[PDB]
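> Can you keep this structure in mind? I'll have questions shortly.
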Amino acid sequence: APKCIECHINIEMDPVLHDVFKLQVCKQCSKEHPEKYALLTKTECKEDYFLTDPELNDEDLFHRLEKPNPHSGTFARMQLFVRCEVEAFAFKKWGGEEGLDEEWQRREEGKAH
Amino acid sequence: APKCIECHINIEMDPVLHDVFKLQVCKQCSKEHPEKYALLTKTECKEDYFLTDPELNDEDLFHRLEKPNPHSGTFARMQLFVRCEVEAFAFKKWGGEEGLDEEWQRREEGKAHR
DNA sequence: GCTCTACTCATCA
DNA sequence: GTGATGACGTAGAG
Ligand SMILES: [Zn+2]
Ligand SMILES: [Zn+2]
C-alpha cells in the first residue's frame, strides 16, 4: 500500500492534492502543513509572491484547480495554486526567501513615495 | 457598368480598396485622394488618431489588409487600415477633427513635462 | 480574503 | 516610415 509522503501512515490521499497537484499527501497532513499544501488564489499568489499574470497563466508552469468565482458564476473562474509549487518558483525567481523579502522591503518604500 | 464613386468614369476598381475595403474606387482616384484612401499601418493609426490596440484589434470594427512584416517574415504581420474608416471612427471618439486636435494639444504638454 | 485588464514605451519579435 | 506587450500599480468591470 502507497503511503502519504509526510506521515508515511495514511494510504488515502487528499483527492485534490493527489489528482490535481500530483502530491501523495493525506488530507490531515495537508492541514498540518499549510506552509507547503495550502491553496492560494491567483490574486494571493501575486500579493504574496510577486508573480505576474504571464507566469500564473502559463499552463506549463503550475498545476491549478479552478472553481466558480464566488462573487458570481458569470465572472472569471477562481484559480487555486498549491503553496509549495508557487513558493519554489518564487524562490528561484527572487533568490530564496532572502531575496523575496528584499523585494517586499523594496515595494514598501515606493509605497510611501 | 458600375462606376467609381469619385470620378464616375472608371469601371475597374482598385483591387485592394474594392475587395478588402469594399470601396468602388479606381486606383487613380485613390492616389488623388489620400485624405480618404491612403492605407495606414497599425502603428500609424495609433500615432495619428490615438486609437488603441483593442479598437484596432476588433475584427468587427475596421476592414484590414495584412502583409508580411517588412522587417522580417518571422515578426508579427503588418496591418493596413484605410484612412476614411479610421478617421471616421477617430472623429466619433474624440469629437470631429476639432476634439482630435485638442487631444494632440493635450499630449504634447505632458511630453514637455519629462 | 475573486479575476482581468486598460490605464505609452523599450524591447523583442 | 513594423508589431506586441511587459513594465514602478491599480480601478473598475466582470
Ligand atoms: Zn499524511
Ligand atoms: Zn475614379
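The numbering of chain A matches Swiss-Prot: 188-300, in order.
Header says: X-ray crystallography, 2.2 Å.
Every residue gets a Cβ built from N, Cα and C, even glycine.
What Swiss-Prot records for this protein is below:
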BINDING   A:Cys191, A:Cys194, A:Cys213, A:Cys216  Zn(2+) binding site
MUTAGEN   A:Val207 to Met  In RAD14-2; loss of recognition of cyclobutane pyrimidine dimers
MUTAGEN   A:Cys216 to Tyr  In RAD14-2; loss of recognition of cyclobutane pyrimidine dimers
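I'd like to know what surrounds each of these features in this structure.
Taking all protein chains in view, 21 other C-beta atoms sit within 10 angstroms of the C-beta of A:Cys213 (Zn(2+) binding site).
Within 10 Å of the Cβ of A:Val207 (mutagenesis position) there are 16 other Cβ atoms, across all protein chains. Mapped onto three states, the DSSP output places A:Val207 (mutagenesis position) in coil.
Using a 10 Å Cβ-Cβ cutoff, A:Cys216 (mutagenesis position) registers 22 neighbours.
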> Pop the Cα-Cα gap between A:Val207 (mutagenesis position) and A:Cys213 (Zn(2+) binding site) into the table, whole Å please.
14
> Let me make sure I understand the structure: which of the binding-site residues listed (A:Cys191, A:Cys194) has the fewest other Cβ atoms within 10 A of its Cβ?
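Relative to the other binding-site residues in A:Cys191, A:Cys194, A:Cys194 has the fewest Cβ atoms within 10 Å.
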> Determine which residues of this chain, when A:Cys191, A:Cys194, A:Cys213, A:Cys216 are set aside, have a Cβ within 8 Å of the centroid of the Zn(2+) site's Cβ atoms, and list them as they appear in the sequence.
A:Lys190, A:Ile192, A:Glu193, A:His195, A:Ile196, A:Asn197, A:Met200, A:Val212, A:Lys214, A:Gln215, A:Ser217
> Between the Cα atoms of A:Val207 (mutagenesis position) and A:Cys191 (Zn(2+) binding site), find the distance and write it as a whole number of Å.
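Answer for this pair: 16 Å between alpha carbons.
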